[PDB]
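For reference, the structure discussed in these notes is given below.
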Amino acid sequence: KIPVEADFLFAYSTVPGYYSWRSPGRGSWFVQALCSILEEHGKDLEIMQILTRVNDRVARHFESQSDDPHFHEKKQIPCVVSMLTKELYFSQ
Amino acid sequence: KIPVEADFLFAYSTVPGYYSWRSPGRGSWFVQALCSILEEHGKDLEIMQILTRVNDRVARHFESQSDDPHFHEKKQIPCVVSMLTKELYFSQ
Amino acid sequence: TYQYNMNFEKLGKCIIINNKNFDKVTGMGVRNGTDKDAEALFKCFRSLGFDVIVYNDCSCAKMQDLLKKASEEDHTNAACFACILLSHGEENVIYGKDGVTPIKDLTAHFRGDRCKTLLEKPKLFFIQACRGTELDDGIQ
Amino acid sequence: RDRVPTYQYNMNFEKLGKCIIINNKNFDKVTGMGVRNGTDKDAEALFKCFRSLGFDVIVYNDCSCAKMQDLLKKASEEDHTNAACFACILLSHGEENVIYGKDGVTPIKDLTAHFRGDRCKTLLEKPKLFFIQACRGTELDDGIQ
């Protein structure tokens, strides 16, 4: 018998309450980061490793630049919620 | 710069909105499991592997049983929220 | 023994909901660049092995139907399921083009007791929406 | 698996870090909460366990809300410069988003906020772990299969 909430995984572009940054020209930071990591490691890294790397890339490589002082040099950190009960690999 | 929310990891014994089981003589499910896996692999498994295994353990190995039918034969699934940006090993 | 079994015919279905244009009644502006994201995402997930389909400017009823139907399909030969929501968001809710819907309502359809063919299989949700208005100033 | 270059947190410090355990077993009658039999067993298993990993562990018993807030706040104002990380384990009654002290309820977010990067510069870029054993609602999982 297994829990009805088990084996779900949510990857949010940002933590609860914050703003999610998106470049109208190059798309959002989260997606840019997710796609690059996936294009290069989607088949050899476990889901959590990938999402952790995405976390790092979004945290470092990104920092906004706006006119309004309220939106300048702002950062972002994605959030992963996992109820998985096994390691996930998109291969073999 | 670094986001103020970065590098945080929350391991909840149960998912949002649910109940968490505990034995008056054995201790809680989540803790029993956590400690078990940590004894064995704490020094050679990445934190997410350890917690994924704890998720599997609580989800499978346990099932409640009280005199009351309402709390009889219920399951539990831990919940991990990660804002980490690197893999965590407690050794080397 | 510690990894989900990927030994299946299909990797799984991947639903991408890409909301760019919202009703004036919502007061939400156009989400420029979301199409750039949707396309990139389509290639990645397709490339991983997902049978991805992209739905645009969905209403809240539309998204509920898409996810309900998808949960009623037969995933017996699927290794997992994935859903990607690109839209406007607020704490605990995602934006349809005609209003807002609870994320928990979209994902609930796949609970163990409501989608037998995905039982013990991974169900992934990638949400690219806002969750609040607070800004992370950073440090150091 | 494979420990690839710097995709891992640097664990080369004088110490692994501090591990704070809050073991709440007895609560004031007014809160309506009952004794949490079995919690000492968890506190013992946990303390031994985290000591084994190399953590400097401290166990607190039956804390008030003010005590938990204060205790955590002072932990965030210490010098963690020579620590690889920080851990905190909370064992108590809880409801969504809140954890019980012996005399009441306090938001989990407020307890962990003390360690944000802008409020605890010596744990910046270092993992801040929180293990929480508390209810988060009343809904029971019936299961399937």
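In chain B, numbers come from Swiss-Prot; the residues present are 212-303, in order.
Backbone N, Cα and C atoms are what each Cβ position is placed from, and that goes for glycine too.
B:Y223 to A, F, W, D or E appears in Swiss-Prot as a mutagenesis experiment; the accompanying note says: Does not significantly affect thiol protease catalytic efficiency. One mutagenesis experiment named in Swiss-Prot is B:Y229 to W, and its note says Strongly reduced thiol protease catalytic efficiency. What Swiss-Prot notes for the published mutagenesis of B:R233 to A is this: Abolished ADP-riboxanation by C.violaceum CopC. Record note (Swiss-Prot), mutagenesis B:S239 to A: Abolished phosphorylation by PAK2; when associated with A-30 and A-173. The unchanged residue is displayed. Quoted from Swiss-Prot, the note on mutagenesis experiment B:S239 to E is: Mimics phosphorylation; leading to inactivate thiol protease activity. Swiss-Prot documents B:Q276 to D as a published mutagenesis change and attaches the note In esCasp-7 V4 mutant; promotes specificity toward alternate peptides with VEID, YVAD, WEHD, LETD or LEHD sequence; when associated with 230-V--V-234. For the published mutagenesis B:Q276 to C, Swiss-Prot gives the following note: In esCasp-7 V3 mutant; promotes specificity toward alternate peptides with VEID, YVAD, WEHD, LETD or LEHD sequence; when associated with 230-V--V-234. Recorded in Swiss-Prot as a mutagenesis result, B:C290 to T or N carries the remark: Does not significantly affect thiol protease catalytic activity. A mutagenesis experiment is reported in Swiss-Prot for this position, B:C290 to S, and the note states: Decreased phosphorylation by PAK2.
Feature map: annotations from Swiss-Prot on the structure.
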residue : record               : DSSP (3 states)
B:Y223  : mutagenesis position : strand
B:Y229  : mutagenesis position : strand
B:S239  : mutagenesis position : strand
B:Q276  : mutagenesis position : coil
B:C290  : mutagenesis position : strand
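In the structure shown, the C-beta of B:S239 has more C-beta neighbours within 10 angstroms than that of any other entry among the mutagenesis positions B:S239, B:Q276. Neighbours of B:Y229 (mutagenesis position) among the mutagenesis positions B:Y223, B:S239, B:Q276, defined as a Cα within 10 Å of its Cα, are absent: none qualifies. Chain D has a C-beta under 8 angstroms from the C-beta of B:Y223, B:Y229, B:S239, taken from the mutagenesis positions B:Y223, B:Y229, B:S239, B:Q276. Listed mutagenesis positions: B:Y223, B:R233, B:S239, B:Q276. Those with a CB under 8 Å from a CB in chain A: none. Put simply, B:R233 is the one of the mutagenesis positions B:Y223, B:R233, B:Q276, B:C290 whose Cα lies nearest to the Cα of B:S239 (mutagenesis position). Other C-beta atoms found within 10 angstroms of the C-beta of B:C290 (mutagenesis position) number 22, with every protein chain shown included. Nearest to B:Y223 (mutagenesis position) in space, judged by Cα atoms and limited to the mutagenesis positions B:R233, B:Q276, B:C290, is B:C290. A distance of 22 Å separates the Cα atom of B:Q276 (mutagenesis position) from that of B:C290 (mutagenesis position). With a cut-off of 8 Å between CB atoms and residues at least 6 apart in sequence, the same chain places B:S239, B:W240 near B:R233 (mutagenesis position), listed in sequence order.
Note on B:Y229 (mutagenesis position): other Cβ atoms within 10 Å of its Cβ, all shown chains, come to 23.
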